[PDB]
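Peer 1: I'd like to ask you about the structure that follows.
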Amino acid sequence: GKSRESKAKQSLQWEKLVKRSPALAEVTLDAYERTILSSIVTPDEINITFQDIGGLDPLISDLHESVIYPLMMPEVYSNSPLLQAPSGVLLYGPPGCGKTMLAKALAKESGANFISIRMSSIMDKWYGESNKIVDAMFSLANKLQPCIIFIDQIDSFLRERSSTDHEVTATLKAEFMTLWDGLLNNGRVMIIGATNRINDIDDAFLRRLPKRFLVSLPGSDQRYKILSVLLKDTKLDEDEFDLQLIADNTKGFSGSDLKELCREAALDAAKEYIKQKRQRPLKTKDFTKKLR
Amino acid sequence: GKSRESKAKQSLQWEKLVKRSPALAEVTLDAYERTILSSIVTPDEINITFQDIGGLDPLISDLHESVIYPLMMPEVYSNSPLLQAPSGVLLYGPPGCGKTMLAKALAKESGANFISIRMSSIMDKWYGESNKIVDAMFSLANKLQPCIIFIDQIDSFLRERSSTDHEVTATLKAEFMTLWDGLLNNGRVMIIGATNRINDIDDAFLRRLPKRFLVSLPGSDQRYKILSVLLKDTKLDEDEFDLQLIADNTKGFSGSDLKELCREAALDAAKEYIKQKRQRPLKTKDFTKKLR
Amino acid sequence: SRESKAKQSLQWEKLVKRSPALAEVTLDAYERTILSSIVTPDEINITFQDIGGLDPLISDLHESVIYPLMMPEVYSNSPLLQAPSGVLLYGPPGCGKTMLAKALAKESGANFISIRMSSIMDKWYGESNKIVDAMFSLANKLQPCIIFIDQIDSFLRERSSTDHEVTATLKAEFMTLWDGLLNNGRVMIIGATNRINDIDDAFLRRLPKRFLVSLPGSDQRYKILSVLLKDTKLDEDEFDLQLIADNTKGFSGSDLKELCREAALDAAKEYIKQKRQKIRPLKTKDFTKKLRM
Amino acid sequence: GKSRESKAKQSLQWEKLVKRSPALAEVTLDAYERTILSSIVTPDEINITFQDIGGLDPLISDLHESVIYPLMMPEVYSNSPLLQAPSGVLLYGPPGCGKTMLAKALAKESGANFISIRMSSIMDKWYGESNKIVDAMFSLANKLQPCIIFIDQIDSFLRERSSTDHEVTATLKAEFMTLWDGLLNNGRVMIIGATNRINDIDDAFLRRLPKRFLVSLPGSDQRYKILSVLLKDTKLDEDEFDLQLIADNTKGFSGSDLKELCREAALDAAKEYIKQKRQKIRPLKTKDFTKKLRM
Amino acid sequence: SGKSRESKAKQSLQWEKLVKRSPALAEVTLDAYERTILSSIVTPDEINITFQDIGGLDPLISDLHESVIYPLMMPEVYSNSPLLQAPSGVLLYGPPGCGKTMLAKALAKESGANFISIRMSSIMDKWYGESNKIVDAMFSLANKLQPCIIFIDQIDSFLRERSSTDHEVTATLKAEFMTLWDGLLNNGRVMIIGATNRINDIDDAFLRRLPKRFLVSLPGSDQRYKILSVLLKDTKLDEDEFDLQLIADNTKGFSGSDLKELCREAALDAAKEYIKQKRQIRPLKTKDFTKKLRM
Amino acid sequence: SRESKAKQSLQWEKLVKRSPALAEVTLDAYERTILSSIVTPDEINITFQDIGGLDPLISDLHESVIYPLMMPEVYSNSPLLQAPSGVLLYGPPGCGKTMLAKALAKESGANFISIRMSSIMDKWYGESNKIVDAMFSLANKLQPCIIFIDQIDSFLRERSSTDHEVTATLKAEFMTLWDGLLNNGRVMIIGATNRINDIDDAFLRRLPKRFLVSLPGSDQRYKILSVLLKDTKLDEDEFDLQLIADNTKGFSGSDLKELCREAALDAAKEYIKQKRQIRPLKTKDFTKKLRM
Ligand SMILES: Nc1ncnc2c1ncn2[C@@H]1O[C@H](COP(=O)(O)OP(=O)(O)OP(=O)(O)O)[C@@H](O)[C@H]1O
Ligand SMILES: Nc1ncnc2c1ncn2[C@@H]1O[C@H](COP(=O)(O)OP(=O)(O)OP(=O)(O)O)[C@@H](O)[C@H]1O
Ligand SMILES: Nc1ncnc2c1ncn2[C@@H]1O[C@H](COP(=O)(O)OP(=O)(O)OP(=O)(O)O)[C@@H](O)[C@H]1O
Ligand SMILES: Nc1ncnc2c1ncn2[C@@H]1O[C@H](COP(=O)(O)OP(=O)(O)OP(=O)(O)O)[C@@H](O)[C@H]1O
Ligand SMILES: Nc1ncnc2c1ncn2[C@@H]1O[C@H](COP(=O)(O)OP(=O)(O)OP(=O)(O)O)[C@@H](O)[C@H]1O
Ligand SMILES: [Mg+2]
Ligand SMILES: [Mg+2]
Ligand SMILES: [Mg+2]
Ligand SMILES: [Mg+2]
Ligand SMILES: [Mg+2]
């Protein structure tokens, strides 16, 4: 971290990481390892928990029973070597499905050390430093034993390797595959991404993500569930309000669609509250006015 | 390089190598040689042996009798000047079929001093350091005479040279090409590489890897073999389990996909046991349920 | 590195024993650094007779390169008969450029500087340039000399504005000493490359003699297979090398060497297993089964 | 000497050392040994005690039992020869975490003779004078049998040797390695060093510092203890003031940062009192500390 | 080290100024290197800049006063709490030309502390170990002249982030500076004050030693108005045509030095006729500055 | 210095006690201040059997150094068996080189001159050359003599124009005096360096015999732990030394001494607390202090 504020952020992240577990006090880091630590996200920083995300009850339960307990509880799962947590985890679906919120909840509830690295922080201007950054990132995730590495926009980073791509990026991707699944066995390291398209991911990179969570468009019951959890603690009508009519009228709708519709429905009456304040339950009419 | 932890790791690996071969104690190493010494994998670090490999028995036997025995038994093969070890070995194939585990078994059981090198330790930002590091790698391999230098993801390291290549990468590849096969002949040093796109490798580098092993997608009997060696030391149903149906129904399944399928079957089979422990024999239904 | 200094002393002693006139020659520090890369004929295991399929190329290389350089009294009558200032061995990979390089290091008798870019490069400022200058000065001091740069398409790559300042200064210094105001003695630069087009034009000019080590023909491949299978037991009746040479279309010398090694291993696997507890004669089925045919 | 203040300080330090140890009056010193004696630090000069350090009580106790007591009392540990004091001690860690506070506590509370030699008194422009200075430093430490040679910022003095190093520096480092752990066995001399860049120290010098104390950035409980120690003999509010929150949100703050925060908090608390006095002190509050603090 | 007759005379003159400034300073004596440092001191007579000559930094000037100057110069007022003492170091960092050396000059003249404005050429020396002795004598002299502020202009170069590639004298010099700045021996009323543009260039251990940090940022609209009003003092201005407010709005992104140059160009263009008459004054107007301003 | 003169008289008296025929030898003032820095056997408390893990090196050092220097008649039959004029106990730090020097000082019986560079360099011009000349003259006069220069790498560093003129003429004088030492008297210069490469090659070739004291092996570390833990009470069953030896990867002799010291302190801290108002040493006390 060249910047002083980056160094301060690194110190804050390291102090919080030591606070979460004192077993990291004796662990000594490298310079690029501290640079990777700069992006480490702590559970207190994340606001979204697994209780916040709804409608994906089969997917949330699958995520729990196949990731959280296999990784954080090796004592329980140590009966066989096949019961370990997988090398990678994939989340794929259409845009606007709240996969980033799923990653936030997967960071928080688990309490696993989380690195939310990006393509920009990995690439460095000097020659050969992107590979060293990737190596120190994997070394840090090995040092922080119950750690999850998260990459958002994984389709760009795990993009298929061709002959027309930049040599720095191809070398970086090959180094990433070497450290991800190579001779040197990783610790309890799980790489996690959210992609709009699964075809963009390389087949070798698709191999390193053996479990894929289809964050599919919610079904009618699941649309109702997400409408309920994204209208929580919203001052609405007790008698007139009916979520099922909105769920039936919203066919082929994503989470972002319902989120923006609820946002507009709240704002149009917040305006009237401001108007009265210058000198509060809603109704169906706001929701169904948008519906046609 | 000059880091305290890296120096301790280099001393540990050198002590392990001296323990493996008492004759190695009297040899001397340069500073760059000590630097590349940190990339050496000792047999104890690898948890995968040759017998953990299934479905590649013809490949295992051919690789032994054509790669390991000519290299590690030179007195036996010294009867003819055409029985030496190949100057290079390429393990290429579709992802999952086990090239990395081939290299793991070679690191554990061949008895050769292994050098698992990634690109990050090779590339250096300073001018002329990467070429000296490659020269030191080859000199160290020559000094530890039955050595193996393994480059996972060798396609990016040995890509087809172009005018658009970075100068340091191009000079790096040319220096590697020179030391690999030049006037100053190497000892019993062999470069083993792993890749998926064999055509991505340079033609003059594919020449230096003559003994190429096509680790292709396993067949039905092969897939039965990986399913059997994956499900060892695990409780199975005596009558209900029918692994032949699982092997036949896993159409187009790589080794890693097979491992993930086995792990998922074990998880849904032992969910109840894990729930009981937090406060189940495997059957055909567990495997076929995750199978599609 | 003490190994480097010991190597320099050993090669200097070898060159002094080879040429008594070299004893009184004094060298600078960077000259000794280059002297670390001197290749003596004792380090090369291969003579010119082991290169087969290039006999016209070998003879022409001799008459145009080795004889005009090693014996200047024979060619001194006419000034046009001077040995070339550079030689390029370009072609497809595996056809035998380093074969001729090792043979020139062994049998020509010229002092050999098989330099690599690891020795030429230096992290400190103004050190790579002085290393190249001392390389040329040392080659001038060891008056019949051959400087070899394997994979020369990288050292002498086409110059661009994106090139590093130290490497641009390096290539310019190489150009200046290669053919500048102060002409060299009997110093000839020899290079090998897979990509001749990547070499700079101002360097391709400085390599006037160009040997195209092309892909071997049928008779050439027969010569390579006869050379590689020398001192190896062959079947008098079954084994016929002409069929094998004809069948191996588009095979370089390295591919033929790998075919010979694999065939010998397949033939002698039973001998190997007996040793684990004579060599079987090599047959045409043994070679042809491995080959695609 | 070559300076009136230097000679006066030499005489004063020698008198203090003679008063501390009556048997030291019979010991004669060389001119270079007197120049080293000019750098003797007595406890009366140091104002920090071990009680003035907070958040390092496990480290303070470990340092005591492994360094101070094995050196100060050898009769308790003399039942076995393996209980002797370490030859060197390295206090390494990020800056501002209390390494020189521990050094001051070692100077005052431990009771060992303390030399806080600086790199100016060691280096000399002449030939061989620096090496004679180092040799006399080690001889003086041996004469003052329970000595501690403290060298603040030992990373620069004991940096990795190289050909680029001046010949006097390389000769100096070789002389230090010879006297420190070489053919002649030292007395109860311990070389205590503080640094921020442990990796800069030579490996051959690092082996001569076998006891290593890592003074890292303070934790939340450590920050609370440090703030409680720093805010002693102050007027604090009985109900408004609460140190726990303030220790909580000062993430990544070293001891120096906490001292600065307390300093500016005291200044802005008393600002009205100074305004009155220039023409009592307001008790400190949590809003006062968190106003200067950036949260 | 190296001394000259003119340098000796300058040191003698500075010593006379110090003795006249404080009678108790006459009884102390100095070393040769202390006298060398004496040449780098600054008296209020040599400075023509007052704290009233700085515009736009009035809250920063008041904060600097209350947190820096008053605790250092009247410890009797602040002696009720030990946490009221002056900071060990103060960093004046910001974009270039914003007024850091203006603040330092006003500090040297109006605060009244013995000011040592040291430059990098007086510290470095080719001879071995002379830089460390120069720094040691600098700190000893600053302790001798008890209220003392040591100014290192462009302190980023002196206190740059240490690395293994640093010269042995540079690294030893910086380690000696860190040892004396805050080490075993507590400094007296000595404060090291440094101006810089590259705060990020400074090592973390040095930034630890400069806890009070002042950001002299680029001036705002009101700040630019105050700077222009200060610069245009004792210069005739048009009663009606001049409008400093509009000028202040249009000079966006200007530092104090840029505004000084704008005023210089405007004044020269105004007085060109007067200079033509003198070779063989018009009051300043808005168009004078506007013809140069590039809004 | 009066103390220096007292030390000189004490050393000369001890030498006269060691060799009765040595009383006749006359001294110069430079020879006296050289004599001030020599070491007698009683000052050394380290004996050859106090060094563990170096018994092959102990025997080689004996047969090539101790006997040829002490018994010249026996080994004068072949010039190869004669004592070399230069011995270099080089190796990694903390492996026993200066302990080997201490044992050579105490057990040889040869007059050991352990000089330091503080006694050789001098500010006055020409005094250092007289010091070195008197050193070699005293080595001549004390007929069995070993000039031990601890850290000879700094003395014998590569000559450069940046070095002082006095340093250059000192190195020239030392080369002049060192050459001709073969077959003229029995004087051998013993050096001990961490970094052999720092030695100037012209001075390096004056040391033909080289002893590599490398990092100890597992068996050597077991022997070192056995030697260090002598006259110390150990548990009969709970204490196994081979576990400590195998767990101390890359540990030098100094590091092993520190580990034993801290383990003994940790085990005896309860007895120390009782005394201020000994437990047998066990494997657990080592392993809690040790890192696995
Ligand atoms: N022959 C085999 N025997 C047993 N298990 C196998 C075999 N091949 C693959 N596997 C299983 O599949 C996984 C394959 O991982 P491996 O590291 O071999 O893939 P890879 O070679 O890195 O793939 P890629 O081509 O994407 O680089 C292993 O974890 C292993 O459990
Ligand atoms: N003309 C030849 N005669 C005999 N053997 C040959 C010939 N050409 C190649 N070979 C065999 O092939 C092997 C490799 O040849 P060589 O090393 O000359 O290729 P190369 O020129 O280095 O390839 P590249 O052009 O990629 O650098 C040699 O060991 C040699 O045994
Ligand atoms: N553990 C602590 N307990 C109480 N106060 C502390 C502690 N650590 C630091 N401080 C306060 O912070 C200031 C830091 O001074 P200190 O001597 O620790 O710095 P230093 O160790 O010299 O710096 P460096 O780490 O760069 O050598 C001290 O004045 C002290 O008041
Ligand atoms: N706040 C201000 N009020 C009035 N004039 C100012 C102010 N700041 C700067 N100036 C004018 O700008 C000129 C330069 O300011 P100063 O010398 O403080 O910059 P500096 O801090 O030395 O810059 P650098 O960062 O490049 O060292 C001064 O002569 C002054 O006239
Ligand atoms: N081979 C060994 N056998 C027994 N004890 C050893 C051995 N090596 C080291 N030790 C112990 O560790 C300590 C190491 O100090 P020693 O003087 O041997 O190091 P050194 O030779 O000075 O190393 P360097 O010169 O590289 O600093 C010794 O006091 C000794 O007690
Ligand atoms: Mg792979
Ligand atoms: Mg070639
Ligand atoms: Mg300090
Ligand atoms: Mg300035
Ligand atoms: Mg030693």
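Following Swiss-Prot, chain D shows residues 41-319, 335-350, kept in their order.
Method of determination (from the header): electron microscopy, 3.2 Å.
Cβ coordinates are placed from backbone N, Cα and C, and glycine is handled just like the others.
OK, Swiss-Prot features for this one:
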BINDING   D:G133, D:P134, D:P135, D:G136, D:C137, D:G138, D:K139, D:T140  ATP binding site
MUTAGEN   D:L69 to A  Impaired ability to extract tail-anchored proteins from membranes. Does not affect formation of a homohexamer
MUTAGEN   D:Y72 to A  Impaired ability to extract tail-anchored proteins from membranes. Impaired formation of a homohexamer
MUTAGEN   D:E73 to A  Impaired ability to extract tail-anchored proteins from membranes. Does not affect formation of a homohexamer
MUTAGEN   D:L77 to A  Impaired ability to extract tail-anchored proteins from membranes. Does not affect formation of a homohexamer
MUTAGEN   D:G94 to A  Does not impair ability to extract tail-anchored proteins from membranes. Does not affect formation of a homohexamer
MUTAGEN   D:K139 to A  Impaired ability to extract tail-anchored proteins from membranes
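What's the neighbourhood like for these features in this structure?
Peer 2: Annotation note: D:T140 (ATP binding site) sits in a helical segment as assigned by DSSP. Proximity of D:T140 (ATP binding site) to non-local residues of its own chain (separation of 6 or more, Cβ distance below 8 Å) is seen for D:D192, D:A234, given in sequence order.
The Cβ neighbour count for D:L69 (mutagenesis position), using a 10 Å radius over every protein chain in view, is 19.
According to DSSP, D:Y72 (mutagenesis position) is assigned to a helical segment. A 10 Å cutoff on Cβ-Cβ distances gives D:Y72 (mutagenesis position) a total of 21 other Cβ atoms nearby, all chains included.
Counting every protein chain shown, the number of other Cβ atoms lying within 10 Å of the Cβ of D:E73 (mutagenesis position) is 23.
Under a cutoff of 8 A between CB atoms, and with a sequence separation of 6+ in the same chain, the neighbours of D:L77 (mutagenesis position) are D:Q50, D:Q53, D:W54, D:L57, D:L69, D:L180.
The DSSP secondary structure for D:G94 (mutagenesis position) is coil. Under a cutoff of 8 A between CB atoms, and with a sequence separation of 6+ in the same chain, the neighbours of D:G94 (mutagenesis position) are D:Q262, D:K265, D:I266, D:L267, D:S268, D:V269, D:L270.
Sequence-distant neighbours of D:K139 (mutagenesis position) (same chain, six or more apart, CB under 8 Å from its CB) are D:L131, D:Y132, D:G133, D:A234, D:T235, D:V255, listed in sequence order.
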Peer 1: Quick one: pull the CA-CA distance for D:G136 (ATP binding site) versus D:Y72 (mutagenesis position), whole Å only.
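Peer 2: So the alpha carbons of D:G136 (ATP binding site) and D:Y72 (mutagenesis position) sit roughly 34 Å from each other.
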Peer 1: Using CB under 6 Å from any atom of ligand 7, narrow the recorded positions D:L69, D:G133, D:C137, D:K139 to the ones that qualify.
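Peer 2: What lies within reach of ligand 7, judged by Cβ under 6 Å, is none of the recorded positions.
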Peer 1: Compute the C-alpha separation of D:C137 (ATP binding site) from D:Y72 (mutagenesis position), stating it in Å without decimals.
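Peer 2: Their Cα atoms are separated by 35 Å.
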Peer 1: So for D:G136 (ATP binding site), how many other CB atoms are inside 10 Å of its CB?
Peer 2: 26
Peer 1: Rounded to an integer, what is the Cα-Cα distance in Å between D:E73 (mutagenesis position) and D:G138 (ATP binding site)?
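Peer 2: Per the Cα atoms, D:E73 (mutagenesis position) and D:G138 (ATP binding site) stand 30 Å apart.
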Peer 1: Indicate whether D:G133 (ATP binding site) is helix, strand or coil by DSSP.
Peer 2: coil
Peer 1: Ranking the binding-site residues D:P134, D:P135, D:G138 by other Cβ atoms within 10 Å, which is at the bottom?
Peer 2: D:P134
Peer 1: Near chain E, which of the recorded positions D:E73, D:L77, D:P135, D:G136, D:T140 can you find when the cut-off is a Cβ distance under 8 Å?
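Peer 2: Listed recorded positions passing the 8 Å Cβ cut to E: D:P135, D:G136, D:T140.
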Peer 1: What other residues of this chain sit with their CB within 8 A of the center of the CB atoms of D:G133, D:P134, D:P135, D:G136, D:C137, D:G138, D:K139, D:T140, the recorded ATP site?
Peer 2: D:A234, D:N236, D:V255, D:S294, D:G295, D:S296
Peer 1: How many neighbouring Cβ atoms, not counting its own, are there within 10 Å of the Cβ of D:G133 (ATP binding site)?
Peer 2: 19
Peer 1: Filter the candidate list D:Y72, D:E73, D:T140 of recorded positions, keeping only entries whose CB is under 6 Å from an atom of ligand 8.
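Peer 2: Checked recorded positions vs ligand 8; flagged D:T140.
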Peer 1: Over all shown protein chains, what is the count of other CB atoms within 10 A of the CB belonging to D:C137 (ATP binding site)?
Peer 2: 25
Peer 1: Among the recorded positions D:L77, D:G133, D:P134, state which ones have a Cβ less than 8 Å from a Cβ of chain F, giving them in sequence order; state 'none' otherwise.
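Peer 2: From D:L77, D:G133, D:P134, flagged as close to F: nothing.
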